[PDB]
Each structure stands twice: as structure tokens, then as C-alpha cells.
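Input: a single structure, listed below in C-alpha cells.
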Amino acid sequence: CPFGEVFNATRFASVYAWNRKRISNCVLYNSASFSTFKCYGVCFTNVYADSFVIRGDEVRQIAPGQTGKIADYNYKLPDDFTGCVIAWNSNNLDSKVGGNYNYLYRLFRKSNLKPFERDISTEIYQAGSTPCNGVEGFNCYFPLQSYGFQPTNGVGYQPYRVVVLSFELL
Amino acid sequence: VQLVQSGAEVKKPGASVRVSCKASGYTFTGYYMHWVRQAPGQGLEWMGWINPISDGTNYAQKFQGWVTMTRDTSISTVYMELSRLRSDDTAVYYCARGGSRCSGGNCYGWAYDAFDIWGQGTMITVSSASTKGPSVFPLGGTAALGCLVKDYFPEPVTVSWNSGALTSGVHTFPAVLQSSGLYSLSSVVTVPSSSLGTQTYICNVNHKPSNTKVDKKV
Amino acid sequence: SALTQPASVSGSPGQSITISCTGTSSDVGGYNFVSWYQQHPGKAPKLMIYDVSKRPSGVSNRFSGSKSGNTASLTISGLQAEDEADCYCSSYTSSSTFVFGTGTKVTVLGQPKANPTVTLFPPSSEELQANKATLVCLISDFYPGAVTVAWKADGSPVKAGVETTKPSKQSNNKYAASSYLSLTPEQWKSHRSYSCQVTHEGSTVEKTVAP
């Protein structure tokens, strides 16, 4: 299957517009190469693959019934998570000098998600009876913030790529 | 964590100007990018800001439309345009950093904490005139020699005596806009009287926008 | 869009000074987001106090402030001539915008009255061959920074071609300024002696140069 297309892919999208390189019509643990390798639950029919930027703390987020920013306001899962997840570093790739703004994550949103929606809006998150009309400032914000990733970040603050391999069996 | 603005620029009335603010050493997108105007003698008038994450402007009710703020991600640089320039837009325009980390508990904090390097904007009709550098000779304990630099436009002019670490009592007065749209400063020195006839004193005047280097002996 | 400071505050060395920032029930009332900025002449602003009371690192503990009701305060303790500046206050608004106060000059009393030292130069003979001429009067190291400048021509005053700066702080707390005299080579050579005469607190230093 097209793994070298999906996995070792020079650009990965900010989570706010998470990729779905679904494959079809077509060991990773052993000889260790990656940080988080969890095959939760454990032939497939419809297999789903995803990749986005996160730091090294909040891999915790992407899981059934798990609570916080990249679960809540970016990418949330159901409670019966059958699949394999491959998370691993990308500090030598995702960390330029004096700022890495090539990445983003959704901060401001009224509600969390249900499982597996994508939502990409830059529409100004309504905060007060004072309107926004797109004119931000106070009572009117910009929904996202960038990760601003950079290299000396310790064990907590460095970008780590993720592979989500969710499966659906009709 | 450091900012640097572009240099002073002159525009004839009716034109516009590009004015940039450049970040170094901190996350350029987490914090907002504001801009404030200080005309000569007046206080600081907030103008507007720009979200470095892709777009987003708010202005104050006197600068709207004709001021236009934009950014670019590649070199961590933000830009401000002044359309429809008229004479009392001549001012000093700061870019300001202070902004949208959070509204939560872990992270927060407002109030512009990193300003920048006072980028002038001069609006006049007069054309670029170059420096005319006559000397001013000395008159005995002390002595005061200098270089007069006359009839130039625009600011600034860099003066340095003997072009290096010879700066005992170097005082280079600010120019007055003479009543013709031209400038004129003066760089006076204080030197011992016994050094005269024995040491050679040579100012270095350099006016960039007319490509003019000038040296003379006093 | 209006937050009200006094234009002018005057404090003694050692003493404390109060600089209020009025704002009615919009942003200074219910929004604990008053901020104070300091500005020396020539220099860019500097963050004195953010978040009503807190201070950012490097700023002396001598500075302090609170905010209750419709008045925000910034108090400088143990004053110094080092502290003499423009101190602006600042808040953000329900109007989503950002708004500075009118600005407050601090003067710190008790500084030595210093007289101007005056140097006067003659016209530049190189310019005489260029068919122009300039007298150069340099006024340095005076306080308080006020100079009336008058030019003379062997006794009677000359009005045209006199062009003078407004007094400006140098880097050692005393003031400084220049004056120049546009002059025509025929008028310079015909006379006996022109004079630069500077007046400061009623003073009579008058440098004079002759052909």
C-alpha cells in the first residue's frame, strides 16, 4: 500500500484541517522507530489514515473519552477506538529558527467535537453581545493559534507527528 | 526577543509608503502585532493591529481604510501602508508587540511589552539634496573644531570624527529644518590646545540617500 | 475612547508621586486591564506596569499601582531625576479597540541651574567661493532648557536668515541647541563683527566673531 506517500510525507497539515489519506484496494512496532505505538482494541474493509502536528505532551488527547485542546477543539474520537496509532518526533523536521508558524491548532470554539469531524473555519468566534462581523479585538478573537514550534523545547513542547489508523467495518 | 523597523522614508504628498516591522527570537504568531503613531510633540495614538496568523485587522476610528496592515510568514516580517499621505501624517510610527497568548490560567498577560526602533516618516515636496561640508576651524587650554554640513535633504546624516575610536568630547548637534525644506547639523569636538598643529582632525560625513561620502581636514 | 490623565505632575527628590488615570465605567471600571508605559525623549516606549498591579522584570520595585472604581493609579516611590519622562496609561475596551491616555509629563524638582556654554564660528571661506555663507552658534550644557537667541550686526539686530532649533536634551540631563545665520558674503565682509547672544533665565553670554 502507499505507505511512503502517507507516512514519510515532507509536509503534514496543521490539525485544524487534518488530512485523510484513506487507503484501500491493497512489523512497524518491531525494530523500534517511534514514540507512541498503541494498537487499541487489539482484515479490514474501510481503513482510514490521518496525520497532523502535535507536541510531545498532548498525544494523551487523541483517544476515546479523553479531554483537552487537541481532543476537544481540534480532533476527537469515539469511545470504542479500534485501530493502531503511530506517534513519533518531528523536531529535526518541524522546527525552524525563531519560529515555526507553518503549523496551527484550533483554540477558540464554542463546543468540542463529536468523533471525526473536520472543521477549518477562520470565522470570528462570537464572544459578547457586542458583535464581531469579522472585526476582532476584544469580545471578538481569531479562533486558532499557531504551534510556533521550535527546537530547544524539552520533553514537553516539541512537535511529534502522528499516524491514526482507524478502521470501519460496515 | 527583539524587533527592528525599516528605515526612515520620505514621500511627496499624495503618495504611499511601505513600513516594515521584523521579529527576531520569539514566536511571531502567538502575540498580536499592533502599531502606534507619535507625531512630534504629541502623545501616542493607537492605530490598529494585525493577526500574524493569515489575516485580520482592527483600526481606530481615524486611521481606517487609508492605513493598511499586512504580514508575511517567511521572514517574520509585518508591513504597514499609509495611503493618501498628507503633510501632517509626518510622524514616528511604532510597531507594537503585545497580545493573544490566552484568556486562561496557565498562560496570560497583555500590554505591549516589546516596542521597536522609531521608524520616521517625513512628508514634503522638496527633492533629495546632498550634503555640502565646510569646516569650522579653531580659535589656550581647550579648543573646539567642527564640521558644518549644510543644505541637505533628507535625514539622517552620519558624522564620525576620524572614523573610529577618536571620540573625546564629540558633540553632534541636531539639525534645524531651515525655511526651504533643507536641513543643517554641526559636529563640534573638544580637543586639547597642544594637540593642534600636531594631530590631524578629519570628520566623516555620509549621507545615504544622495550617495555622498565627504571628508575634510581641520 | 477617552481615559483621562493630568497633563503635568511635579515631584521632589526622594518623595513619592501619584499619577491617576481616570476612566468611567467602561474599561477602567470593570476591566482590570490598565497598563502604563514610560517614554524618554528620543527613546521608544517601555512597559512600566501591566495587569493593573503587576510589574515586568527589570522594572524597579519603586514603581507600583492599583485600580479601583473609576481611577487607576501609578505611584513612583523614592523619585529620581532618572525617572523624568512621559508616562502614558492604557486600557483596552468593550469597543474592541485599544486606547491610550492623554499623557503625563513628570518633572523632578531640584536640579542645578546651569548656564549655557556658547561657541561661535565665522563664515566658511570655502563657501564664500561657493557664494553663500553661514554663522554657526552652538549652545550646550544649560538648564532649564529655555534659550532666546538673538543675532546682531555690530550693534543693530538682524532678523532675516536667523534659523534656530528648539532646545533638546542631550545624554547628560542638561539641554542643547544650535543657531545658524544665513548670510551673504557682501554683508559679512562689509560689517565689523556679527554677534550671537543667548538669553537663559536672564543671562548675557554673547560670543562674537569678526572678519
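Chain A residue numbers are taken from Swiss-Prot; in order, the displayed residues are 336-361, 367-382, 391-518.
Cβ atoms are placed via backbone N, Cα and C, with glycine included.
Recorded in Swiss-Prot as a natural variant, A:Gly339 to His carries the remark: In strain: Omicron/BA.2.75, Omicron/XBB.1.5, Omicron/EG.5.1. For the natural variant A:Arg408 to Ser, the note given in Swiss-Prot is In strain: Omicron/BA.2, Omicron/BA.2.12.1, Omicron/BA.2.75, Omicron/BA.4, Omicron/BA.5, Omicron/BQ.1.1, Omicron/XBB.1.5, Omicron/EG.5.1. Variant annotation in Swiss-Prot: A:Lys417 to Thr, described as In strain: Gamma/P.1; the structure shown retains the original residue. Listed in Swiss-Prot as a natural variant, A:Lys444 to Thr is described as follows: In strain: Omicron/BQ.1.1. Among the natural variants that Swiss-Prot reports, A:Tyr453 to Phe is described with the note: In strain: B.1.1.298. Under natural variants, Swiss-Prot gives A:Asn460 to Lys with this note: In strain: Omicron/BA.2.75, Omicron/BQ.1.1, Omicron/XBB.1.5, Omicron/EG.5.1. Here Swiss-Prot notes a natural variant, A:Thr478 to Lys, with the remark: In strain: Delta/B.1.617.2, Omicron/BA.1, Omicron/BA.2, Omicron/BA.2.12.1, Omicron/BA.2.75, Omicron/BA.4, Omicron/BA.5, Omicron/BQ.1.1, Omicron/XBB.1.5, Omicron/EG.5.1. Annotation of the published mutagenesis A:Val483 to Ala in Swiss-Prot: Increased resistance to neutralizing antibodies; the original residue is retained in the structure shown. According to Swiss-Prot, the naturally occurring change A:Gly496 to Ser is described as follows: In strain: Omicron/BA.1. According to Swiss-Prot, the naturally occurring change A:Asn501 to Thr is described as follows: In strain: 19B/501T. Quoted from Swiss-Prot, the note on natural variant A:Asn501 to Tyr is: In strain: Alpha/B.1.1.7, Beta/B.1.351, Gamma/P.1, Theta/P.3, Mu/B.1.621, 19B/501Y, Omicron/BA.1, Omicron/BA.2, Omicron/BA.2.12.1, Omicron/BA.2.75, Omicron/BA.4, Omicron/BA.5, Omicron/BQ.1.1, Omicron/XBB.1.5, Omicron/EG.5.1; May enhance affinity to human ACE2 receptor.
Straight-line distance linking the Cα atoms of A:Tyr453 (variant position) and A:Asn501 (variant position), rounded to a whole number, equals 18 Å. In the deposited model, 8 residues between A:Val382 and A:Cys391 are left unbuilt, and the Cα atoms of these two flanking residues are separated by 12 Å. Proximity to chain B, taken as a Cβ less than 8 Å from one of its Cβ atoms, holds for A:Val483, A:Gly496 among the recorded positions A:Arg408, A:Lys417, A:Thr478, A:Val483, A:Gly496. Using a Cβ-Cβ cut-off of under 8 Å to chain C, the recorded positions A:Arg408, A:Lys417, A:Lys444, A:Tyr453, A:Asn460, A:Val483 reduce to A:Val483. Annotation: residues between A:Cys361 and A:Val367 (5 in total) lack coordinates; Cα distance 17 Å. When other Cβ atoms within 10 Å of the Cβ of A:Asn460 (variant position) are tallied across all protein chains shown, the result is 13. Cα of A:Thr478 (variant position) to Cα of A:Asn460 (variant position): a distance of 24 Å. Neighbour counts of Cβ atoms within 10 Å were compared for the variant positions A:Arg408, A:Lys417, A:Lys444, and the top value is held by A:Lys417. Cα to Cα, A:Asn460 (variant position) and A:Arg408 (variant position) are separated by 16 Å.
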